[PDB]
Amino acid sequence: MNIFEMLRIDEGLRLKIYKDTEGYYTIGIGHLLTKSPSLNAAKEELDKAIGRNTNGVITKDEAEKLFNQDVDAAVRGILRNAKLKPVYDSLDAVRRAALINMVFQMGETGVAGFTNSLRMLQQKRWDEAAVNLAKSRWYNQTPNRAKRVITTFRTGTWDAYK
Ligand SMILES: [Cl-]
């Protein structure tokens, strides 16, 4: 298992514009298009992202290209961020994938907001971090996915995805 496989399980693959769990227009493997409620504004962003006139439908290859870009962006966001980088550097390979997952979902700035939990992780206090992460809106809104991420942090194994 690796980060791509993990996020593909968490986000799914949809080739037609859809609404994410929060009602925002998205496409492919969790690629957010826009928070505007306008489907046309979504369609427009999609055309610009892909470089072609799509009418709301993309191919598998195009979804995978957006995915490659989004994973690369998450990783560079971690490495650039003063709060996130030291945490990433402290972690083992599996737990690193879990942090990438969160950044992909919530954004660099959002994850950097989990100060307390990040510290716990850096200190390798797995159980304490797991308990703290579960108090968040994140956990309450998307509990099945958050539990998988938390378990990965708790154990350092890919068991929640097996
Ligand atoms: Cl993009």
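When the header is checked for method, it gives X-ray crystallography, 1.7 Å.
Just so you know, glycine gets a Cβ as well, placed from its N, Cα and C.
What Swiss-Prot annotates here:
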MUTAGEN   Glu11 to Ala, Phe, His, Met or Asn  Complete loss of enzymatic activity
MUTAGEN   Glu11 to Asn  Loss of 84% of enzymatic activity
ACT_SITE  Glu11  active site, proton donor/acceptor
MUTAGEN   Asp20 to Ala, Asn, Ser or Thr  Complete loss of enzymatic activity
MUTAGEN   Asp20 to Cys  Nearly no effet on specific enzymatic activity
MUTAGEN   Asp20 to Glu or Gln  Loss of 99% of enzymatic activity
ACT_SITE  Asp20  active site, proton donor/acceptor
MUTAGEN   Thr26 to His  Facilitates transglycosylation more effectively than hydrolysis; covalently bound substrate
MUTAGEN   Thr26 to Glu  Complete loss of activity at neutral pH; covalently bound substrate
MUTAGEN   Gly30 to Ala  Almost complete loss of enzymatic activity
MUTAGEN   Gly30 to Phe  Almost complete loss of enzymatic activity. The enzyme is destabilized by 1.5 kcal/mol
BINDING   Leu32, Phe104, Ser117, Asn132  substrate binding site
MUTAGEN   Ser117 to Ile  500-fold decrease in enzymatic activity
MUTAGEN   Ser117 to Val  50-fold decrease in enzymatic activity
MUTAGEN   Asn132 to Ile  5-fold decrease in enzymatic activity
MUTAGEN   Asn132 to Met or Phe  2-fold decrease in enzymatic activity
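Here the features listed in Swiss-Prot are painted onto the structure.
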residue: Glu11; record: mutagenesis position; Cβ neighbours (10 Å): 20
residue: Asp20; record: mutagenesis position; Cβ neighbours (10 Å): 18
residue: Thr26; record: mutagenesis position; Cβ neighbours (10 Å): 21
residue: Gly30; record: mutagenesis position; Cβ neighbours (10 Å): 19
residue: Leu32; record: substrate binding site; Cβ neighbours (10 Å): 16
residue: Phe104; record: substrate binding site; Cβ neighbours (10 Å): 23
residue: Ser117; record: mutagenesis position; Cβ neighbours (10 Å): 24
residue: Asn132; record: mutagenesis position; Cβ neighbours (10 Å): 19
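Taking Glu11 (mutagenesis position) as the reference point, none of the recorded positions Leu32, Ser117, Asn132 has a C-alpha atom within 10 Å of its C-alpha. A straight line from the CA of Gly30 (mutagenesis position) to the CA of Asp20 (mutagenesis position) spans 8 Å. Secondary structure from DSSP puts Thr26 (mutagenesis position) in a beta strand. Distance noted between the C-alpha atoms of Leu32 (substrate binding site) and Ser117 (mutagenesis position) is 26 Å. Cα of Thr26 (mutagenesis position) to Cα of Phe104 (substrate binding site): a span of 13 Å. Here substrate is bound by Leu32, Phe104, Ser117, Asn132 per the record. The longest Cα to Cα distance in that group is 27 Å.
Looking only at Cα atoms, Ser117 (mutagenesis position) sits nearest to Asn132 among the recorded positions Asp20, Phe104, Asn132. DSSP assigns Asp20 (mutagenesis position) to coil in the three-state reduction, outside any helix or strand.
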